[PDB]
Amino acid sequence: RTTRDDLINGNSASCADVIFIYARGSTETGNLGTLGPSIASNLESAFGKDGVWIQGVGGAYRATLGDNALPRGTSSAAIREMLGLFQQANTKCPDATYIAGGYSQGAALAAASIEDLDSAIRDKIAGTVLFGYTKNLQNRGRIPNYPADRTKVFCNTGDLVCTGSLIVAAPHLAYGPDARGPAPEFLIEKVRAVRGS
């Protein structure tokens, strides 16, 4: 449901082929929040339960609303937590293909983490999806040091956070349809592009 720690719980002897690391939005529950579960279910349908590990960013990432105002759109502690998860993935399952995603503050967190990640690990992330990307205008719709072709941003018309503000309006809470269809569609496509099938 809202909490998945497949990577942390997973046995290195039987690594999944795909590992998905996702950061929730501000004030959301568990480590997956409102959008994570929908994406997870669809990934599982495509690769099978044993074929994909779903891992939300918990630990030090409290998803505190106020942290949206910090320089990188989230806290240093949160970035350290997500970086640690990518490092864990690389250590536990070096041959798996990684994919990532984030919503709202989680999107800024995903972007910041990926930007700071060691290139060798970053290059293993086949695709990343960002919903209500708080640094969309500032970063020109990109994740620093990460290819545009592997990035997909979902920014609704009227969602003020995509336009340089921190105001939360109704369109910011309307990403349900995207998480149910195009987002997992994109991730699946990007994984198959490099892994074949």
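Throughout, chain A uses Swiss-Prot numbering, with the displayed residues spanning 33-229 in order.
Cβ from N, Cα, C; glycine included.
Swiss-Prot lists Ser58 to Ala among its mutagenesis entries, and the accompanying note reads: Severely decreases activity on p-nitrophenyl butyrate. Among the mutagenesis experiments that Swiss-Prot reports, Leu97 to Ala is described with the note: Increases activity on p-nitrophenyl butyrate. As a published mutagenesis entry, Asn100 to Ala appears in Swiss-Prot alongside the note: Increases activity on poly(ethylene terephthalate) (PET) and decreases activity on polyamide 6,6. Looking at Swiss-Prot, the entry for mutagenesis of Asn100 to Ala, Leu, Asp or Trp says: Severely decreases activity on p-nitrophenyl butyrate. Annotated active site, nucleophile per Swiss-Prot: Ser136, in sequence order, evidence recorded as experimental evidence. What Swiss-Prot lists as active site is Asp191. Listed in Swiss-Prot is the mutagenesis experiment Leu198 to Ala, annotated as follows: Increases activity on p-nitrophenyl butyrate, poly(ethylene terephthalate) (PET) and polyamide 6,6. Under the heading of mutagenesis, Swiss-Prot lists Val200 to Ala and annotates it as follows: Increases activity on p-nitrophenyl butyrate and poly(ethylene terephthalate) (PET). Annotation comment: Swiss-Prot describes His204 as active site, proton donor/acceptor, evidence class experimental evidence. As a published mutagenesis entry, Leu205 to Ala appears in Swiss-Prot alongside the note: Increases activity on p-nitrophenyl butyrate and decreases activity on poly(ethylene terephthalate) (PET).
Location within the structure of each feature annotated in Swiss-Prot.
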residue	record	contacts (Cβ under 8 Å, 6+ apart)
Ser58	mutagenesis position	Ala95, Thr96, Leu97, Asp99, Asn100, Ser136, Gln137
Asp191	active site	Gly164, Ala201, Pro203, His204, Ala206
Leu198	mutagenesis position	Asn100, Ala101, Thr166, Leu192
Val200	mutagenesis position	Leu192, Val193
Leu205	mutagenesis position	none
>> If you count CB neighbours within 10 Å, which one among the recorded positions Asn100, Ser136 has the smallest count?
In response: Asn100
> Per residue, counting other C-beta atoms within 10 angstroms of the C-beta, which of the recorded positions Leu97, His204 reaches the highest number?
Replying inline: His204
